[PDB]
Amino acid sequence: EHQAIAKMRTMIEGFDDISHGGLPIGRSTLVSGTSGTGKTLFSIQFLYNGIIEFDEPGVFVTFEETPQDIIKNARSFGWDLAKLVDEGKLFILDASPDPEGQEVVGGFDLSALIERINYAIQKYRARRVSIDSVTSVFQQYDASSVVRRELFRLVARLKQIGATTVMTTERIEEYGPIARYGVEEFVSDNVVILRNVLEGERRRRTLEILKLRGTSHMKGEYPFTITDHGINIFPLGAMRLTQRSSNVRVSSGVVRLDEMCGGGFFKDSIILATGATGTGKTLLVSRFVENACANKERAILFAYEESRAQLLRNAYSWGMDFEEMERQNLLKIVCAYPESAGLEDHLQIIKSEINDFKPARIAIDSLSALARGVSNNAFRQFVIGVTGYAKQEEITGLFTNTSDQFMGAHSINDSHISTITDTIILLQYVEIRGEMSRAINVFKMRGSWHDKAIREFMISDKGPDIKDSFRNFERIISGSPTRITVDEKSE
Amino acid sequence: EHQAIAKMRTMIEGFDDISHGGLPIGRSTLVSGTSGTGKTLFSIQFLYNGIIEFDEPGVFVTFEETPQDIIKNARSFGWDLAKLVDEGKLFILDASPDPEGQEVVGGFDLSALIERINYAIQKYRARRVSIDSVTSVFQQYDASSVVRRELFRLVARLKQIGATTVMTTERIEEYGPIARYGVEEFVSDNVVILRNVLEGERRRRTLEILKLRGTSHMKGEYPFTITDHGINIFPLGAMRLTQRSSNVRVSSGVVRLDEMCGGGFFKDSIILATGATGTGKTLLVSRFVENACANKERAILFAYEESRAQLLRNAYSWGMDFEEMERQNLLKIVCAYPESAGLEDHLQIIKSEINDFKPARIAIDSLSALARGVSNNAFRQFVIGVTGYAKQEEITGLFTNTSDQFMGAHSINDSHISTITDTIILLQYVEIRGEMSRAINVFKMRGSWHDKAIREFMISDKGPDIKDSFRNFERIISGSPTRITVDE
Amino acid sequence: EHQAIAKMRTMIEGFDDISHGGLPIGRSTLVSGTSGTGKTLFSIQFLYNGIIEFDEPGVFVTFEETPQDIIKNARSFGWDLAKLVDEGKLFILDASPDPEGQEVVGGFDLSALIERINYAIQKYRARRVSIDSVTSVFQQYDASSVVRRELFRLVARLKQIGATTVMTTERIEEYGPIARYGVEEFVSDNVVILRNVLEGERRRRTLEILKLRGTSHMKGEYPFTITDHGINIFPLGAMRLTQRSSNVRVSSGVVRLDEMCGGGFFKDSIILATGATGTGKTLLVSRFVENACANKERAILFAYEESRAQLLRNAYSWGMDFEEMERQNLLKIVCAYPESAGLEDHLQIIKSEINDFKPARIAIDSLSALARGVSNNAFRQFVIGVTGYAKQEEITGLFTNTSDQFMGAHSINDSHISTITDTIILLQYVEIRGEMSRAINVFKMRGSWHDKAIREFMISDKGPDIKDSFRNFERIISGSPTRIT
Ligand SMILES: Nc1ncnc2c1ncn2[C@@H]1O[C@H](COP(=O)(O)OP(=O)(O)OP(=O)(O)O)[C@@H](O)[C@H]1O
Ligand SMILES: Nc1ncnc2c1ncn2[C@@H]1O[C@H](COP(=O)(O)OP(=O)(O)OP(=O)(O)O)[C@@H](O)[C@H]1O
Ligand SMILES: Nc1ncnc2c1ncn2[C@@H]1O[C@H](COP(=O)(O)OP(=O)(O)OP(=O)(O)O)[C@@H](O)[C@H]1O
Ligand SMILES: Nc1ncnc2c1ncn2[C@@H]1O[C@H](COP(=O)(O)OP(=O)(O)OP(=O)(O)O)[C@@H](O)[C@H]1O
Ligand SMILES: Nc1ncnc2c1ncn2[C@@H]1O[C@H](COP(=O)(O)OP(=O)(O)OP(=O)(O)O)[C@@H](O)[C@H]1O
Ligand SMILES: Nc1ncnc2c1ncn2[C@@H]1O[C@H](COP(=O)(O)OP(=O)(O)OP(=O)(O)O)[C@@H](O)[C@H]1O
Ligand SMILES: [Mg+2]
Ligand SMILES: [Mg+2]
Ligand SMILES: [Mg+2]
Ligand SMILES: [Mg+2]
Ligand SMILES: [Mg+2]
Ligand SMILES: [Mg+2]
Ligand SMILES: [Mg+2]
Ligand SMILES: [Mg+2]
Ligand SMILES: [Mg+2]
Ligand SMILES: [Mg+2]
């Protein structure tokens, strides 16, 4: 073949993105990690997808987990392997030493199994194979130099055979050896490592394609999740800056605010509402979510602080009976503490839920509520995933944030999200004549014009009331004014 | 079979939550940890609850712990394991060594053993099996490869007998290798990790469902404790956000306050009293609890800075009679330094103290006192756990809090409980003509209206009173207001 | 028995509360540690107390140290181990190798020794046993496996004879495994790790009860102090928020100042005196320390910054004389560099000195001098130690602190010692018309009225004099006043 290397899509969401095509055909790939990174699965689901998507008969070589169970478990994702076993579209080739036997059977069986393996490829006319825990095969009695030669025997053959392989391997250090013997490493053409790194009690899964000989791939670890629908990696690094941009408008929910933005927000932008605690934000969100239920166009509300009944009561006080909203299925409300899942499972449920209610708007009440306990970056990386999907996805977005410090909050945001939104509305407390009076102002809008005036506003059983600006004050922004009361021009 | 993997219910508080159902039935679940982590308990509590909440007889294997003691120790949790074996719903398959050395019996292992076990199982209808410290068996002279096959031949047979097992291991490095030989992680079907991390000078026990082959489970490490009633895990990440929230209102205890709050505190919410030291907090607490008792409802005051005595005094000086509330069975003053337990243990002392008195009011004097010493990240999870529980039990709670800075305190909290609370009160000092004056202020009140004004707050013998506001000042929050006068 | 575990007291200062009761009866406890931690001192102290308190004899197996050696060191605490051996109350079993040369003698090992131990137990009707340095025993040629067996043999045998035991082990890394081979860790019913953390050229020994089978014990480590009285532990968490309270009051030494506090300091109260350097804290203490002698009461004043001579000095030119106090025995000045004792000691140095002279009042001149080279937490504890003691012991304790910054200290304490203290006084600077004027005021008092004003006081020959406030001035706190006309 005088042409470049040929790859093969695994149909594993996000993987074929990282691999600029996917596992190279004809060559064997090595995927390893510690006890639980998803390996077993990464192979199984590597085969399944093949069957169901191109009917490329798979051959699953075990070594420890009994064949019987490899199925019993695989039904957790809705994969009735039993079937593909009947329909000869996949052959589970048992190779796990029974409860008894003898010893000193070194390379003895390795030269045979390769005769057995070629049998299922030959017979079932296979194309994709996946040996799981090849490691427990050397877990008999062998040195490092002993491992490099038993493997190279297999891959060798399989490359002649032409089959495309995947090998499972165990590791004990998350960022250390690449496999117990640190030898398989240079016995593969491609090495992929799966990591389930701990951290402050939080578990984060990731995947990295260390090497793929003769081609390009995505360098670095990528957060993946294991769910009811198999390994799902999120190439938050992939996704291009190919976002749609319409000039159309939508109503903020406050006619007097819709003005201040030159006519509203854009059907293709991210709106950030920031302020100290109790500035309005939650109200905003609500008057944003509601304005969507108005024009009978479903939308979602993601509240991570308040709850089911607490958001009804509190909103109902401002008017807007959310009740009829859920009924006329033009608004559904999620809710759940951020501590209920890592930003990996969250980012997901976001998109996942968006794919069943088909939004038009979307409001995340408190962004700083997610950020909680998570690392700086691990968070920015979360905005992007959200701000990104909900932009190339026609979804308008409203993100609420709390500047951990009032009257003096020398910055819209604190996490540095400021530079990834299209509109910056900020609510702040102003101390006028010994009283905490609010003040909303449109800080920025890349598209439209928007008002540049700082205006106070009061909350009421009526909702937001954007009143007059502080036409006669100074240092207003700080929060601690100093009225002018200038003696005119002295007559 | 075509179904998913059905899990048995351990019956350990919260474990099931973490495991999502329980131990994969008919399968071998693992449980290793450094010594003193709990294991043996967990693997024993495994049976007892089963054999007494479902009735499934159990055969507890033991490699080192003698049967007498395995029974002697269990009397630590009030469990009579003697009985269970006096009825055939439990069997101590004593596999402990004998003080007579004797080489050659190392082979009889597994194979000859396995039969013993099963022989027992059969003689009891054993549904659950807890083999403790299987690791001390190959503590004769075995390799890493050797053990793998030794195990592969131990789980297998037990997997066959269609019985659910509990394998207990041990390790050394707290985070390092999961189980001694780095073989039990990849060889097992279920792996549980019992850690007893030092982290400072205190120790925080924690459990982790590392991996359950075939199903889902709570990823991560979760806090837990061992008490007379056994293991007690608190999955402060699996508590739903379905907090019953009504529109009722209880009275704060202070009249002028309730007005400023649009008419009082919602019986279903969490109040946060924050402010420089000396401002007032503890008072608002004492006046909070006074009320619960005036309406003859119960209330608990978890004190973390003063003794029951110094606390009763402070009250008399303010008018209310805590001395009474103690007998009129309408007040529980707990008292205990924050250093007397890891938050892990306190959350429970509280959780327990509540459902031992069903109070309508819970006061936590000085949340800061608890946070001193601990991380800010471990603090937030404690507040959340109490902020949450407190709610779910329709209980109104008042949490104190001292801001490490007096005056010019721009951020409510330096900690940032700020957003996880429903009602925020704010006391602060203000100089006015060479004199420190107190100043109350309702900051946010989610459900209702509430008064903006920042009024002067006077403390005296007759309790706390609210005077007028600093209506003619600029930068009153700055700690040093400039007096202006505008009149035609 | 159909009950819980039976525990035996050790009387080892504070251990019985950390272990909740004592060491589990008829069972062996392993006490490990790196060299110089205190193990033997723990082992001996046990048997020792077993005798002098409960007339309970004990067997002490010594694998390495010589018998006459054990006896000798023991004297460092004033314990006549020779005598207790002569009264047949304790037996030092000597399993120490011969200074000569022999490889074929201990061929019947363990089993052969056990009979001895098991003999002695009965010959001496001993109730307690402590085996010092088992490690050194098989430290010959053994694996992680050859130990677990040998030991378990001994342990079980000692369990059968119903002997409550103590096995001592060595370690290498401080927070590394619990014992040399990683097996005693589990053949033992109970685990005790003695540490010796050396953080910052300073050493701090602490004890932890890893595990006690079927019972309760405080988790984590507590710091201890080997002293002439042997092991002494302080579980600054095993203390209770249960101290006697009151309304009775006491003078401050400064009349005026007492009025601003509702009429004196409470008695059961801890007073904090913060303020920039040079604000007179030292002048309040002395005055406070002195007022206790006039009324005729015993008060202590621990120093950490000024000597004894400089103290008596400045205290003279300020009027009241400290000398007289000492003579009369109505006062006692300590003195000692913070650096010359590890807090936990100090804490104790104070406790004893307290138990010595029995004080009504105490003056800790500068907590924020002890705070030096110590961690926020390590110190936050030292405080709770003394603060919570003076209370349960009903003492009038006035402490001193220094705000690291002058005029404008946007806070009271940097280590937030407040909220633990009852009454906070506050001396600060004020720049008025090119001058450095002083300011004093009560920032909080828990059970009284106290003046809410910021007064200016003048220091001079007679002492501290408090005057009136800065009415017509703004920003008095930021240090830079703004006389507004
Ligand atoms: N339906 C599911 N939903 C969510 N998570 C699941 C589901 N099924 C399995 N998991 C998770 O994925 C893991 C499965 O890993 P798997 O058994 O496939 O192989 P491995 O971890 O790579 O290697 P090995 O388990 O043999 O050591 C489980 O440990 C669990 O955390
Ligand atoms: N019925 C009402 N009448 C008058 N004011 C109300 C009413 N309900 C709520 N408010 C006001 O609205 C604020 C509630 O906070 P809000 O709903 O704006 O959420 P937020 O500022 O976004 O977030 P956070 O929960 O952190 O404060 C209160 O501070 C209060 O002053
Ligand atoms: N009634 C009880 N209340 C509180 N804690 C207890 C009680 N009983 C025992 N404990 C604690 O639990 C621990 C007991 O652990 P356990 O002996 O059951 O198993 P393990 O430490 O996991 O493994 P192993 O002891 O076999 O090495 C002790 O360290 C002790 O502190
Ligand atoms: N009988 C009383 N009469 C007048 N004022 C009192 C009386 N008792 C207490 N006070 C005042 O109340 C305050 C006592 O502290 P308080 O009960 O308010 O708790 P806090 O300020 O929240 O916390 P902390 O006590 O730890 O400083 C003091 O500032 C004091 O001036
Ligand atoms: N009278 C004493 N006063 C203060 N410290 C003492 C006194 N006597 C001994 N010490 C200290 O106590 C320690 C004694 O340790 P000990 O002999 O008890 O056993 P160990 O250190 O646990 O084990 P090993 O000595 O066998 O290595 C010494 O390191 C020393 O610093
Ligand atoms: N005899 C004196 N006459 C007048 N003023 C004095 C006299 N002695 C000291 N002072 C004043 O008191 C201050 C001394 O402070 P003092 O010795 O009381 O302790 P401190 O300021 O609390 O702590 P530190 O000495 O560690 O700074 C000096 O700054 C000075 O202005
Ligand atoms: Mg696997
Ligand atoms: Mg909110
Ligand atoms: Mg145990
Ligand atoms: Mg065990
Ligand atoms: Mg306070
Ligand atoms: Mg207080
Ligand atoms: Mg909010
Ligand atoms: Mg010694
Ligand atoms: Mg000083
Ligand atoms: Mg001084």
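Throughout, chain B uses Swiss-Prot numbering, with the displayed residues spanning 14-501 in order.
Cβ from N, Cα, C; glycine included.
Listed in Swiss-Prot:
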- B:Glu77: active site, proton acceptor in CI (KaiC 1) (ACT_SITE)
- B:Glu318: active site, proton acceptor in CII (KaiC 2) (ACT_SITE)
- B:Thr53: Mg(2+) 1 binding site (BINDING)
- B:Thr295, B:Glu318: Mg(2+) 2 binding site (BINDING)
- B:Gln115 to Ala: Abolishes the circadian rhythm (MUTAGEN)
- B:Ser146 to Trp: Loss of stable oscillation in presence of KaiA and KaiB (MUTAGEN)
- B:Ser157 to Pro: Shortens the period of the circadian rhythm to 21 hours in reconstituted KaiABC complex. Increased endogenous ATPase. Higher CI ATPase activity, clock speeds up (MUTAGEN)
- B:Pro236 to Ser: In kaiC4; extends the period of the circadian rhythm to 28 hours (MUTAGEN)
- B:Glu319 to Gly: Low phosphorylation (MUTAGEN)
- B:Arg393 to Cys: Decreased endogenous ATPase (MUTAGEN)
- B:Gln394 to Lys: Very slow phosphorylation in presence of KaiA, none in presence of KaiA-KaiB (MUTAGEN)
- B:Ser431 to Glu: Severely attenuated growth after 5-7 days in a light/dark regime, glycogen degradation in dark stops early leaving high levels of glycogen in cell, mimics phosphorylation of this residue (MUTAGEN)
- B:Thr432 to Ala: Loss of function. Significantly decreased phosphorylation in vivo, does not restore rhythmicity, hexamerizes, down-regulates operon. A single phosphorylated form occurs in vitro, accumulates in presence of KaiA, dephosphorylated in the presence of KaiA and KaiB, arrhythmic in vivo (MUTAGEN)
- B:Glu444 to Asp: Constitutively hyperphosphorylated, insensitive to KaiA or KaiB (MUTAGEN)
- B:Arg468 to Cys: Higher affinity for KaiB, extends the period of the circadian rhythm to 55 hours (MUTAGEN)
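Features per Swiss-Prot, on structure.
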| residue | record | contacts (Cβ under 8 Å, 6+ apart) |
| --- | --- | --- |
| B:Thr53 | Mg(2+) 1 binding site | B:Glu78, B:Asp145, B:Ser146, B:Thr181 |
| B:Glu77 | active site, proton acceptor in CI (KaiC 1) | B:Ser109, B:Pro110, B:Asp145, B:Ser146, B:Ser149 |
| B:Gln115 | mutagenesis position | none |
| B:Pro236 | mutagenesis position | B:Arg217, B:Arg218, B:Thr219, B:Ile246, B:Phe247, B:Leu249, B:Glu357 |
| B:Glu318 | active site, proton acceptor in CII (KaiC 2) | B:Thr295, B:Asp378, B:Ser379, B:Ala382 |
| B:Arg393 | mutagenesis position | B:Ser428, B:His429, B:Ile430, B:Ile433 |
| B:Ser431 | mutagenesis position | B:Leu285, B:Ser424, B:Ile425, B:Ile437 |
| B:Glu444 | mutagenesis position | B:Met420, B:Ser450, B:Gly492, B:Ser493, B:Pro494 |
| B:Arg468 | mutagenesis position | B:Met273, B:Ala452, B:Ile453, B:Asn454, B:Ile479, B:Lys480, B:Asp481, B:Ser482, B:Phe483 |
Entries of B:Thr53, B:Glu77, B:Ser157, B:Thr295, B:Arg468 (recorded positions) sitting next to ligand 9, with Cβ under 6 Å as the cut-off: B:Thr53
Proximal residue to B:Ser157 (mutagenesis position) among mutagenesis positions B:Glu319, B:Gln394, B:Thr432 (C-alpha distance): B:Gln394
Mutagenesis positions satisfying Cβ distance under 8 Å to any chain C Cβ, from B:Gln115, B:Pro236, B:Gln394, B:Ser431: none
Near-A candidates in B:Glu77, B:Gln115, B:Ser146, B:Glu319, B:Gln394, B:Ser431, the recorded positions, by Cβ under 8 Å: B:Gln394, B:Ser431
Least surrounded among the mutagenesis positions, given as B:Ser157, B:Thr432, when other CB atoms within 10 Å are counted: B:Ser157
Between B:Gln394 (mutagenesis position) and B:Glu319 (mutagenesis position): CA-CA distance (Å): 25
In sequence order, those recorded positions of B:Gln115, B:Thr295, B:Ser431, B:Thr432 whose CB lies under 6 Å from ligand 2: B:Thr432
Separation of alpha carbons, B:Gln394 (mutagenesis position) and B:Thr432 (mutagenesis position) (Å): 13
Contacting recorded positions for ligand 3, chosen from B:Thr53, B:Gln115, B:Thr295, B:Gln394, B:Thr432, B:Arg468 when the Cβ sits under 6 angstroms of any of its atoms: B:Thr53
Where the C-beta lies under 6 angstroms from ligand 10, the matching recorded positions among B:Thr53, B:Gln115, B:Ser146, B:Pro236, B:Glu319, B:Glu444: B:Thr53, B:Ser146
Where B:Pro236 (mutagenesis position) falls in three-state DSSP terms: strand
For B:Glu444 (mutagenesis position): DSSP state (helix, strand, coil): strand
Neighbour tally for B:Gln394 (mutagenesis position), based on other Cβ positions within 10 Å of its Cβ: 22
Secondary-structure category, per DSSP, in which B:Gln394 (mutagenesis position) falls: helix
Three-state secondary structure, B:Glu318 (active site, proton acceptor in CII (KaiC 2)) (per DSSP): coil
For B:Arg468 (mutagenesis position), the three-state class that DSSP assigns: strand
